[PDB]
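Since the structure comes first, as structure tokens, the remarks are kept for the end.
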Amino acid sequence: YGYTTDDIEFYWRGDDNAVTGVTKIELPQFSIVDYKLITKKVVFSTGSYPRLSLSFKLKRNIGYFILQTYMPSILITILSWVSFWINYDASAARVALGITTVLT
Amino acid sequence: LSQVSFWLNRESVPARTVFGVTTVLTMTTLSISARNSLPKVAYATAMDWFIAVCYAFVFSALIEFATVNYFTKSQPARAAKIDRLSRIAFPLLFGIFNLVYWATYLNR
Ligand SMILES: *[C@@H]1O[C@H](CO)[C@@H](O[C@@H]2O[C@H](CO)[C@@H](O[C@@H]3O[C@H](CO)[C@@H](O)[C@H](O)[C@@H]3O)[C@H](O)[C@H]2NC(C)=O)[C@H](O)[C@H]1NC(C)=O
């Protein structure tokens, strides 16, 4: 915060092994794909300051969403198709199928 | 409730359609709520399997109605036979599934 590059320097101790425990992290909705260590300098009106950056790549797991939103939608669409086999003279049944599926 | 509709008269197309549609939509609502009960795990739970099988049974009941209706006034003995056989093949199969399911999971 207060010390510029004339007062303080930052570096990763190990420079690639400085961060441990990334492979031992279990997220319920995500998977860590990659992590990166960066060493740079930033500039504000008050001077230039050292900065380190630790970044993670997170890929989302889609199983929960297969079970939550996709499969109900596929099933409601197939339910909608069920009406094509009812005879076309039956109006109330086909209207019930169509209206229920559309509004759902 | 979805199997109750096997005892209705097949001339009552709107009624059995109401049965099938309402039961499958109720199963969808129940599945959504139950999957909203617990955290967002990417795998399926035992309750998810029970719900999927119950949904399959309900949808199969609706499909049986569709088949019966497709075979009415074109081959009536066949639709009568299908209704009569379903009236005993659905509840027995669901009882057997419940037995196997609870035996598998309540032993663990
Ligand atoms: C996540 O996002 C960050 C932020 O963009 C990514 O960090 C970026 O990484 C690249 C390559 O590692 C950096 O570019 C490099 O810059 C150096 C500067 O000396 C240059 O010599 C190299 O040739 C290369 O161009 C980039 O600076 C860096 N971004 C920032 C803002 O510093 C990161 O890669 C992303 N992914 C992961 C898994 O972290």
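Numbers here mean position along the shown chain, with the first residue as 1.
Using N, Cα and C of the backbone, Cβ positions are placed for all residues, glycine too.
Copied from Swiss-Prot, the annotated features are:
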BINDING   B:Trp7  3alpha-hydroxy-5alpha-pregnan-11,20-dione binding site
MUTAGEN   B:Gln3 to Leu (Swiss-Prot position 269)  Reduced potentiation and activation by the agonist alphaxalone
MUTAGEN   B:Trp7 to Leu (Swiss-Prot position 273)  Completely abolishes potentiation and activation by the agonist alphaxalone
MUTAGEN   B:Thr67 to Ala (Swiss-Prot position 333)  Reduced potentiation and activation by the agonist alphaxalone
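Annotated features taken from Swiss-Prot, shown on the structure.
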residue	record	contacts (Cβ under 8 Å, 6+ apart)
B:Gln3	mutagenesis position	B:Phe57, B:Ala61, B:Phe90, B:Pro91, B:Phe94
B:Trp7	mutagenesis position	B:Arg87
B:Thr67	mutagenesis position	B:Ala79, B:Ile82
- Which three-state DSSP class does B:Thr67 (mutagenesis position) fall into? helix
